[PDB]
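Each remark here refers to the structure printed beneath this line.
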Amino acid sequence: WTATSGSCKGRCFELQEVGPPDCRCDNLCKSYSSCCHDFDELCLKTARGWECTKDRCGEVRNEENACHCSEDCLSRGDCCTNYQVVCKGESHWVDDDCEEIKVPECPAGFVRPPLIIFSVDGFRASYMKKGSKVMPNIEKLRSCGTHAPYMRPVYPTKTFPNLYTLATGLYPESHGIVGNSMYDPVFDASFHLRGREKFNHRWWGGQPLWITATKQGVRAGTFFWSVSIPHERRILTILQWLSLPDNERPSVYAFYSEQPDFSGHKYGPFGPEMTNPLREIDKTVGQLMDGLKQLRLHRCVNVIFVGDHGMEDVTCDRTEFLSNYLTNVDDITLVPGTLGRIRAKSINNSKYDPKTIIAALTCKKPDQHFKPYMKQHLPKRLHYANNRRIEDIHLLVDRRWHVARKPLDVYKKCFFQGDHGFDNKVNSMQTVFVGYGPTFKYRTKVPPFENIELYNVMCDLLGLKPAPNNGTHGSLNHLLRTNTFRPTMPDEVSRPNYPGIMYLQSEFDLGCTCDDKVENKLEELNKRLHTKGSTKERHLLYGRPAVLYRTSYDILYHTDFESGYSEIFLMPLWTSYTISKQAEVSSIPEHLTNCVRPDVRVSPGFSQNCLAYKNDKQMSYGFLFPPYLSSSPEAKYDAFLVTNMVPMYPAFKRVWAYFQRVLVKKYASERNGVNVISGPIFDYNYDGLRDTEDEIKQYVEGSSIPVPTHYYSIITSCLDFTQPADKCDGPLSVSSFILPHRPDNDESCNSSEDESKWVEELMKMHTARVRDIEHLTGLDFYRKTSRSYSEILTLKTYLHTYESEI
Ligand SMILES: *[C@@H]1O[C@H](CO)[C@@H](O[C@@H]2O[C@H](CO)[C@@H](O[C@@H]3O[C@H](CO[C@H]4O[C@H](CO)[C@@H](O)[C@H](O[C@H]5O[C@H](CO)[C@@H](O)[C@H](O)[C@@H]5O[C@H]5O[C@H](CO)[C@@H](O)[C@H](O)[C@@H]5O)[C@@H]4O)[C@@H](O)[C@H](O[C@H]4O[C@H](CO)[C@@H](O)[C@H](O)[C@@H]4O[C@H]4O[C@H](CO)[C@@H](O)[C@H](O)[C@@H]4O)[C@@H]3O)[C@H](O)[C@H]2NC(C)=O)[C@H](O)[C@H]1NC(C)=O
Ligand SMILES: O=C(OCc1ccc(OC(F)(F)F)cc1)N1C[C@@H]2CN(C(=O)[C@@H]3CCc4[nH]nnc4C3)C[C@H]2C1
Ligand SMILES: [Ca+2]
Ligand SMILES: [Cl-]
Ligand code: NA
Ligand code: NA
Ligand SMILES: [Zn+2]
């Protein structure tokens, strides 16, 4: 109960919340039905509207008015935003030339430039260009400030997961808001867009910007705004707050608009009805900037204009129904729409089996517009598994489509023409970023980046130490005039061994065989040099990766490749090699088909053996450096060493062989040479982090050879492709992947066809950031370049999406 007998007089939009004194006056009391009786009268005044008029100029103060045009309004800080324009002959901010803001120009007593985050729901990246004619204030922020062509949201591309990612720098799986609708089995509680439960503190993990600020002595305005408070009032409140005394004034503020998302849902992303919402948003930005200009704060405040996600065309007729696939449809619960999450309707149902469900949903229709996954098999780049609120069974839905449980759910819930929530690499889901102010750069375009990076930057903008998060701090230094964060490269934890020839052939009883025993001082001194590392400068272009955890490993040198070989995991952690544009593909000779050779630098006890592979009817083996790309017939023997071998399912060998035999050479030709680092990944607990030895759930039968969950490759070349990969003077170009190591190709519906028809599509889906691979391997790449460390960090966060231009 709320005894709302108290008063909001002098308390409107109070920053500090109240419990004991019964009545509340903050922009959140509406959501609790706990506002003072006089809240509306005192705090939501509307009289005379939102703009000054010529006749209102100089008027006597009338406290009933929504905003003021009297002479005293400026010092009081409550003028209508157009006051100086209408009454004092000033120009609107949008009509002023832009001028570089080299330094904050703030009133006396401002300790730091304030930050205002202007966030817009459903603001698709392409609106910046397509709506540019009707959005002059936003176009000025964009062209005069720092802007990306687009910003990548997190999956799912829903409002709460994204806004809370912006606030925390965390993947949804870590912050816990993994959808707009959620069931937590530990609390036995449901989170819904509508209602009370979403306000419970237990849903919201990590440390959002406002708590980071408060704990470090920096005051914050409220982030959440009640839906019925009009945008003009939201603006005027922020402007009022900015006029508070030094000791009370917040340094960080948030505005939120329900538009253009609200209209996009009803009309689609480019419905003709979409022009007006874009116009209204721009008008709100104008009121803010005019308002700042009035307060002499328009060259003081840093302003971020940011979206949560974009918007796609989706209509009722484009719905797949699980009732068309399952006979058991009433035994499951589905979280429906632009993603699917399935669990058992009842945890008492012993007959429920996720395996039969997955099978019944796999490639059953010609043009199936969703694909089923166990969550740990979803593309690693989505970081969407490590939370008990994410159901084991997930459906990735094609863009433009919906999944539902049965037709009644869709016609007894066509209204909507737009939706969002799809895979975060989908172009229509891309959103916006503009930064404008003394701390951002002037007239600067930056490459697209992910929204997980912004928390760190907002901390930099406010002088805060960020809480631990999923951004890569420093990777956005190129957005900033000053306040850059300059990290040091992490220290290597394990130094490598450099073994020479220590074992005789006969010491190895591995059950391996090779027709290699066919016999010169010219080329024998030459091969010893290669084994000492004489070609290493060619195949290790960016220095060796640092191992950031305690382990035992060897560096192994060869003519065509170098590797860091793990004595603990009995395989390389990484294998590095350069393939030039002129390089040639050769076949595996007949006498070498099933050849595996003991490596005389590495003990039998730290080697794989062929007998385990023979015994394991499910498991076969592949090579990290591809024999097909050896530089000569003599060098090819190196690719058959037991230390270059890794466990592979025959189904995965089809993918891997096509990558190695076909695609590497294709990249080398397209990119003017490529450097490749490949290796295994072990993530059995699907937390996105390197497993320790005691977390491994599968070994090659009868052995201690651990089975990877994934294979990565990092493919680097010169950004200026007129320069060969191995002779590059400037910035680099990278694409990488994390392929799931699976015993079937059920993921690829076209897989009974030639690899040329399905493998590259699989790899595109499993595209990855170098940073994703770092977390997963405990390695740190690009240690020795001539490039700035921040530039390298940006490169490590790059994701090659394979979407056409936005
Ligand atoms: C993205 O960035 C984030 C942030 O950096 C990374 O997440 C971190 O990963 C760390 C490494 O795994 C993890 O560290 C653990 O912390 C445990 C204590 O955690 C609590 O306290 C912190 C600090 O305030 C808080 O942040 C946590 O909040 C989590 O949990 C609450 C629920 O209570 C959620 O509301 C919240 O959203 C968040 O959940 C997320 O993380 C947890 C895991 O912590 C997941 O379960 C959730 O699904 C969700 O993803 C907590 O309130 C601490 O107990 C751990 O220590 C164990 O393991 C170490 C290994 O070194 C071992 O030495 C210890 O002995 C201990 O083991 C003991 O417990 C085991 C399990 O109970 C048991 O099996 C053993 O036998 C032992 O008895 C560990 O140090 C850190 O918590 C999170 N932080 C966050 C915010 O998520 C993330 O890795 C990044 N992602 C990528 C891909 O890079
Ligand atoms: O005012 C706000 O957000 C400020 C902010 C800015 C930047 C942020 O990020 C950063 F901190 F980084 F700046 C975070 C928050 N919000 C965001 C909420 C999303 N929302 C909803 O989704 C409704 C839920 C109740 C409901 N019932 N039926 N339909 C709904 C939909 C209500 C909005 C009010
Ligand atoms: Ca792991
Ligand atoms: Cl959801
Ligand atoms: Na086998
Ligand atoms: Na298939
Ligand atoms: Zn929406």
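Note that chain A carries Swiss-Prot numbering, so the residues on display, from first to last, are 51-463, 468-573, 576-591, 617-887.
From the backbone N, Cα and C atoms, a Cβ is placed for every residue, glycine too.
Pulled from Swiss-Prot, these are the features on record:
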DOMAIN    54-97  domain 'SMB 1'
DOMAIN    98-142  domain 'SMB 2'
MUTAGEN   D171 to N  Abolishes lysophospholipase D activity
BINDING   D171, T209, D358, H359  Zn(2+) 1 binding site
MUTAGEN   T209 to S  15% of wild-type lysophospholipase D activity
MUTAGEN   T209 to A  Abolishes lysophospholipase D activity
ACT_SITE  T209  active site, nucleophile
MUTAGEN   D311 to N  Abolishes lysophospholipase D activity
MUTAGEN   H315 to Q  20% of wild-type lysophospholipase D activity
MUTAGEN   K430 to A  Impaired secretion. No effect on lysophospholipase activity
Spatial neighbours of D311 (mutagenesis position) among the recorded positions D171, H359, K430 [C-alpha, 10 Å]: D171, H359
Inter-residue C-alpha distance, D358 (Zn(2+) 1 binding site) and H315 (mutagenesis position) (nearest angstrom): 15
Among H315, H359, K430, which are recorded positions, the residue with the most C-beta atoms within 10 angstroms of its C-beta: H359
Unmodelled segment of 2 residues: Cα separation of flanking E573 and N576 in Å: 9
Most crowded position, judged by CB atoms within 10 A, among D171, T209, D311, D358 as recorded positions: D358
Neighbourhood of ligand 2 - recorded positions from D171, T209, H315, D358, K430 with Cβ under 6 Å: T209
DSSP-assigned states of the domain 'SMB 2' (98-142) in counts, ordered helix, strand, coil: 13 helix, 3 strand, 29 coil
Shell list (Zn(2+) 1; ref centroid = CB of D171, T209, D358, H359; cutoff 8 A): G172, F173, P203, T207, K208, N212, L213, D311, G357, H474, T485
Unmodelled segment of 4 residues: Cα separation of flanking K463 and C468 in Å: 11
Residue from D171, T209, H315 whose C-alpha is spatially nearest that of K430 (mutagenesis position), among the mutagenesis positions: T209
Candidates near ligand 7 among the recorded positions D311, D358, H359, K430, judged by a Cβ under 6 angstroms: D311
Cα distance (Å, whole number) from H359 (Zn(2+) 1 binding site) to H315 (mutagenesis position): 13
Rounded to the nearest Å - Cα separation of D171 (mutagenesis position) and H359 (Zn(2+) 1 binding site): 7
